[PDB]
Amino acid sequence: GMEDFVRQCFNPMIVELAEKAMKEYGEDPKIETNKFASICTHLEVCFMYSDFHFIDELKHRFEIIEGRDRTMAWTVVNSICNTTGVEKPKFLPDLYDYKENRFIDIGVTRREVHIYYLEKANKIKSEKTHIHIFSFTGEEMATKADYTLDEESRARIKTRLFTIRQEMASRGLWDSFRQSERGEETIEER
Amino acid sequence: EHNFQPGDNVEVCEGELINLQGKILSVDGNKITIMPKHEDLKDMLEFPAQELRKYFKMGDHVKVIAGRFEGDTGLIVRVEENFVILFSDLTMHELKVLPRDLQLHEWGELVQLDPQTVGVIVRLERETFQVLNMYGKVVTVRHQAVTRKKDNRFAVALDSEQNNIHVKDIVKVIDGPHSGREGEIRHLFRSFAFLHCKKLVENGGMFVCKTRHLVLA
Amino acid sequence: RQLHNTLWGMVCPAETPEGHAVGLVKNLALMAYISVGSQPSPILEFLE
RNA sequence: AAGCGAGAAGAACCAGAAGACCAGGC
Ligand SMILES: [Mg+2]
């Protein structure tokens, strides 16, 4: 029993965004709950990233592109690229920083940071798309070693990741989260 | 405590041998029988393991042995009553220690392989980076074996028609292996440029052409 | 290792390994029987 | 030459004995 743990160990609106997104994409959230937990933690970390940080001479500095439906997310991306002139990233980013006027992709991983980082960098082809990567073990690393955040904010994010890691281990499913199959897509039209 | 290690520059703290300076030779188990070969001294003397201290002269080498500044190295620059100040070799960090405390890469970033092999990273691996060099060969190099090179975004060169070309310019290739291709100049040198073409799938569209094989598109 | 004349009927002249144990490892013949042993007391009594 | 309704990708992804002895092929 893990889904109840995810429900009770997350912000209600974060889990709401996760479940609505998944339902949009057509996946049964009662079976593949590992993707449920992963999406929830990713959304949570993105919110923390865009939490308490404001651009002013108060306005949110970071707009959370993830967590909203596909058309709305792409509308946000297109509007930002049309006003600021930033190149439209073909892959949906996760956030946009107005001060540096550049999109950011946030990824939380349990494997070593650099392998995930290089994987993403190669996939994106480095088309002017800064990316930041967190890990459950409690280390971070980003493109050009730029985190665009105060040390205390990143410390809070990493501590939250470590705490959820320890709670989930207390539940004993840490090894279960270490498994994720390609796809069990066999829904015949009946 | 009292510990002595070979190779250290020591001094004599008492006796008729006072102020004599020398380099330790050997060491023993309990009675160290430390023997320092004094500077400009053909003979070898004998001292107890408490009579010698690690003294150093102005302009010599020193390396911390223990304490808060362990691992730092440099050169003492002043001799106060007992404190000795020096500046770290690797960085400008200030260092104050006793004399006895001393002894005697992102996807598509230009990298230096060797003076004449300023390559461009085209693939990130766990331990290595593929690097397309200026000759058109792809080499694999360890992450720490290359240095990040400062890109000259304002570089200017001549193309095949002696037109001025600049970083970010779109050029056509009219000679050499890539003749007929078109690309964006990413890194520019007088004789060659690293170009990008999204239609080119090899090396993620990163190729290299001589500047005399280019014409501004 | 040589096939002694006394191996007639007691050991197989043909059956023997051809490696480094030629002639040392032998094989009994079909009708060969190795004695089991017996007490000589009755023989001694008969002789006396 | 054909020509009679719409698309694109959230999250992240290996194993050693060693030694002795015996049988055996060459
Ligand atoms: Mg992402």
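Throughout, chain B uses Swiss-Prot numbering, with the displayed residues spanning 417-520, 534-646 in order.
Looking at the header, which is where the method is noted, we find electron microscopy, 3.3 Å.
In case you wondered, yes, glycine gets a Cβ from its N, Cα and C as well.
As recorded in Swiss-Prot, the features of this protein are as follows:
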type    : residues        : note
DOMAIN  : B:472-503       : domain 'KOW 3'
MUTAGEN : B:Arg577 to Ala : Reduces the affinity for Pol II elongation complex; when associated with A-578, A-579 and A-582
MUTAGEN : B:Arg577 to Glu : Reduces the affinity for Pol II elongation complex; when associated with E-578, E-579 and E-582
MUTAGEN : B:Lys578 to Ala : Reduces the affinity for Pol II elongation complex; when associated with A-577, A-579 and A-582
MUTAGEN : B:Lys578 to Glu : Reduces the affinity for Pol II elongation complex; when associated with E-577, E-579 and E-582
MUTAGEN : B:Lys579 to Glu : Reduces the affinity for Pol II elongation complex; when associated with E-577, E-578 and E-582
MUTAGEN : B:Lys579 to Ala : Reduces the affinity for Pol II elongation complex; when associated with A-577, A-578 and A-582
BINDING : B:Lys579        : RNA binding site
MUTAGEN : B:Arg582 to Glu : Reduces the affinity for Pol II elongation complex; when associated with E-577, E-578 and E-579
MUTAGEN : B:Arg582 to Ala : Reduces the affinity for Pol II elongation complex; when associated with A-577, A-578 and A-579
DOMAIN  : B:594-627       : domain 'KOW 4'
BINDING : B:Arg619        : DNA binding site
Please spell out the DSSP helix, strand and coil residue counts for the domain 'KOW 3' (B:472-503).
-> 0 helix, 13 strand, 19 coil
Using a 10 Å cut-off, grab the number of neighbouring Cβ atoms around the Cβ of B:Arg577 (mutagenesis position), all chains included.
-> 13
All-chain count of other Cβ atoms within 10 Å of B:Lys578 (mutagenesis position) | 15
Using the structure shown, find which entry in B:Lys579, B:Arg619 (the recorded positions) has the sparsest Cβ neighbourhood within 10 Å.
-> B:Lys579
Does anything in the same chain, at least 6 positions from B:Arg582 (mutagenesis position), have a Cβ under 8 Å from its Cβ, and if so what?
-> B:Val596, B:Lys597
About how far apart, in whole Å, are the alpha carbons (Cα) of B:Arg619 (DNA binding site) and B:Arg577 (mutagenesis position)?
-> 20
